[PDB]
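The structure appears right after this line, and notes come after that.
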Amino acid sequence: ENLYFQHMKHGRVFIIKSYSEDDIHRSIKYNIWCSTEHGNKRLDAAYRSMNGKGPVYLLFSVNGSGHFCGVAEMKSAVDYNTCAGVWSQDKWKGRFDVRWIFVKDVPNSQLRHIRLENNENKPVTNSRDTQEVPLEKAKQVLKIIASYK
Ligand SMILES: [Cl-]
């Protein structure tokens, strides 16, 4: 048995959908991310309301790739006035620190059966960028990712 994730009681978990393999490479290399304006606001609000009582997890997936590519923890609030042009979209506004804790490809077929009640019961694999995941579903996702081979 593995009951690690079933036991966590605090934590908030978001899907990260990126169009760009380059942005994923840069994130892993430098432990930073940037989302859209509204994505940054959602993530910033979740980070600031957490108050270190629990982690904000990011489940990264490249749009159209058919798989998740890893997991990171948010490690700062969003700084919105930062160097422009560092991401694929040259206008992207801001930066927050992350810490990647898991880098590997998990096929969508391993996760498609988990559905999200806050997103019309759609498969978690059909989420848009910064879709939040209910903690009870997130536990199931994290277990599958951590145990995939
Ligand atoms: Cl926006």
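Count begins at 1; order follows the chain as displayed.
If you check the header, you will see the structure was determined by X-ray crystallography, 2.0 Å.
Placement of Cβ uses the backbone N, Cα and C atoms for every residue, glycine included.
Under the heading RNA binding site, Swiss-Prot lists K17, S18, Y19, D23, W33, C34, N63, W87, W92, citing experimental evidence as support. The Cβ of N63 (RNA binding site) lies under 8 Å from the Cβ of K17, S18, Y19, each of these being in the same chain and 6 or more residues away along the sequence.
According to Swiss-Prot, the feature domain 'YTH' maps to 11-145.
Annotation of the published mutagenesis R12 to A (Swiss-Prot position 411) in Swiss-Prot: Slightly decreased binding to RNAs; the original residue is retained in the structure shown. Listed in sequence order, the residues of the same chain lying 6 or more apart from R12 (mutagenesis position) and placing their CB within less than 8 Å of its CB are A46, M50, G54, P55, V56, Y57, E132, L135.
One mutagenesis experiment catalogued in Swiss-Prot, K17 to A (Swiss-Prot position 416), is accompanied by this note: Decreased binding to RNAs. Secondary structure at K17 (mutagenesis position), taken from DSSP and collapsed to helix, strand or coil, is strand.
Counting Cβ atoms from all protein chains shown, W33 (mutagenesis position) has 28 others lying within 10 Å of its own Cβ. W33 to A (Swiss-Prot position 432) appears in Swiss-Prot as a published mutagenesis result, with the remark: Reduced binding to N6-methyladenosine (m6A)-containing RNAs. Reduced ability to undergo liquid-liquid phase separation. Reduced binding to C5-methylcytosine (m5C)-containing RNAs.
Under its mutagenesis annotations, Swiss-Prot gives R42 to A (Swiss-Prot position 441) the following note: Slightly decreased binding to RNAs. Under the DSSP three-state reduction, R42 (mutagenesis position) is assigned to helix.
Quoted from Swiss-Prot, the note attached to the mutagenesis of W92 to A (Swiss-Prot position 491) states: Reduced binding to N6-methyladenosine (m6A)-containing RNAs. In the three-state DSSP assignment, the secondary structure recorded for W92 (mutagenesis position) is coil. A C-beta separation below 8 Å, combined with a sequence spacing of at least six in one chain, links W92 (mutagenesis position) to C34, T36, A84, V86.
Within its own chain, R128 (mutagenesis position) has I15, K17 as residues 6 or more apart in sequence whose C-beta sits under 8 angstroms from its own. In the three-state DSSP assignment, the secondary structure recorded for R128 (mutagenesis position) is coil. According to Swiss-Prot, the mutagenesis experiment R128 to A (Swiss-Prot position 527) carries the following note: Decreased binding to RNAs.
As a whole number, the greatest separation of Cα atoms within the RNA-binding residue list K17, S18, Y19, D23, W33, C34, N63, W87, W92 is 18 Å. Across the structure, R42 (mutagenesis position) and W33 (mutagenesis position) place their CA atoms 14 angstrom apart. In the domain 'YTH' (11-145), helix, strand and coil residues by DSSP number 44 helix, 41 strand, 50 coil.
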